[PDB]
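Asker: Structure incoming, see below.
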Amino acid sequence: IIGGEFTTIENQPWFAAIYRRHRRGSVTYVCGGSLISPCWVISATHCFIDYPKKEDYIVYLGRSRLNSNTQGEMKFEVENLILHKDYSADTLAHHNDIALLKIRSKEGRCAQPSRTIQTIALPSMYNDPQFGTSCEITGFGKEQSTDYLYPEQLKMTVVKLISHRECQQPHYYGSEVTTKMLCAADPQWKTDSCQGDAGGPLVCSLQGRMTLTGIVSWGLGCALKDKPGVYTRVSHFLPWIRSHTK
């Protein structure tokens, strides 16, 4: 997250932190995700497509810090890693960038709701907020595009939704953006998602309900003029989600 503010997991208690194991004691951060039911985390296919084996990943819930443990966190292996079979990528835009992780602890359990572990509601189909609406994003990604390190403490920011008509202009993203994607950005381009934020939640309040409107997907750079963050549009994937979480 460029700009924005530090947070703890209480303020985004569906946020999942996803890590990869290595041949070497290297266990390293991969991407964010969102808890949509006790046994399911939703995230972006691009986070996993190079290494698509479920045993390579660990998922934490209840965690506010990147490389240190948070009191009350839970640790899960990945029982099933489900990628969207229509996934595609070019240099930039990822299509159908949506993934599900079925989570299971060493003891064979799913997430147990607490003050730090909660689910987020899915949108109703084709039901997104109007352009201009302020929503929130959350993640451990870079704070500056030139940084090498990721922040140790979770961050959040606010971005406003951009219409497909605005985002498809040539001086924004042209044909790279489809109606299965949502653009979002700050009026001054001063705050944004960045590398290491993929897979995390774009949350909007829709009729009183905190809603998973989007999943962090791609962008050109971070916090660049006329180059919004791009998000998988969750409300266009409900049948995919309904089927695969069985």
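In chain A, numbers come from Swiss-Prot; the residues present are 179-424, in order.
Method reported for this entry: X-ray crystallography, 1.5 Å.
Backbone N, Cα and C define each Cβ position, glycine as well.
What Swiss-Prot lists as active site, charge relay system is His224, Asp275. Annotation of the mutagenesis experiment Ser323 to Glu in Swiss-Prot: Abolishes phosphorylation, proadhesive function and ability to induce chemotactic response; when associated with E-158.
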Asker: Report, in whole Å, the straight Cα-to-Cα distance of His224 (active site, charge relay system) from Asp275 (active site, charge relay system).
Answerer: 6
Asker: Can you tell me the CA-to-CA distance separating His224 (active site, charge relay system) and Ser323 (mutagenesis position), as a whole number of Å?
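Answerer: Cα-Cα, rounded: 19 Å.
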Asker: Once the chains shown are all counted, how many other Cβ atoms turn up within 10 Å of the Cβ of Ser323 (mutagenesis position)?
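Answerer: Around the Cβ of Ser323 (mutagenesis position), 13 other Cβ atoms lie within 10 Å.
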Asker: These are the active-site residues: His224, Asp275. Which one scores highest on other Cβ atoms within 10 Å?
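Answerer: The residue with the most neighbouring Cβ atoms within 10 Å is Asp275.
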